[PDB]
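Just below is one structure, and these are the notes that go with it.
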Amino acid sequence: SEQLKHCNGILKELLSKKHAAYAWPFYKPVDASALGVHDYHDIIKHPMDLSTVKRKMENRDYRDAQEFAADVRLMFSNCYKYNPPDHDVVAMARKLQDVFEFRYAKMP
Ligand SMILES: CC[C@@H](C(=O)OC)[C@@H]1N=C(c2ccc(Cl)cc2)c2cc(OC)ccc2-n2c(C)nnc21
């Protein structure tokens, strides 16, 4: 699909070395305990990350571009939900989200 093809194109860019300085926290699912937090899944009922998005895209589980956008945004939303507005990871999330939001808008 031309939209989903566009989305796959966005996913690839989000995973580029190009944005690796602020994207790396979003490459894989949050491992709370490992990071020293034990309340993350109390707060966050629906974890999401880029590898899972890439998985679903490979299984063609996305009915359209909107479902894709919803997951990517959920990933960012989870990060802003759990963390304080001044946290570094949050700043990393806004930088990557600006790449996503800008490419998503340029879709046919
Ligand atoms: C687990 C909650 C939060 C935290 O306090 O981590 C110690 C965490 N911080 C971080 C975090 C904290 C500070 C910086 Cl500068 C970057 C990432 C984090 C780190 C990772 O390493 C593989 C993966 C995920 C996160 N992450 C995401 C995404 N959303 N919130 C976080």
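Shown for chain A, in order and in Swiss-Prot numbering: 347-454.
Just so it is clear, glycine is given a Cβ too, placed from its N, Cα and C backbone atoms.
What Swiss-Prot notes for the published mutagenesis of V376 to A is this: Abolished binding to histone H4 acetylated at 'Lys-12' (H4K12ac). Mutagenesis annotation in Swiss-Prot: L381 to A, described as Reduced binding to histone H4 acetylated at 'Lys-12' (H4K12ac); the structure shown retains the original residue. For the mutagenesis of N429 to A, Swiss-Prot gives this note: Abolished binding to histone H4 acetylated at 'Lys-12' (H4K12ac). The structure shown keeps the original residue.
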For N429 (mutagenesis position), the three-state DSSP class is coil
Collapsed DSSP category at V376 (mutagenesis position): coil
Using C-alpha atoms only, work out the spacing between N429 (mutagenesis position) and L381 (mutagenesis position) and round it to an integer in Å. 13
Please identify, from the mutagenesis positions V376, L381, the residue with the sparsest Cβ neighbourhood, meaning fewest other Cβ atoms within 10 angstroms. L381
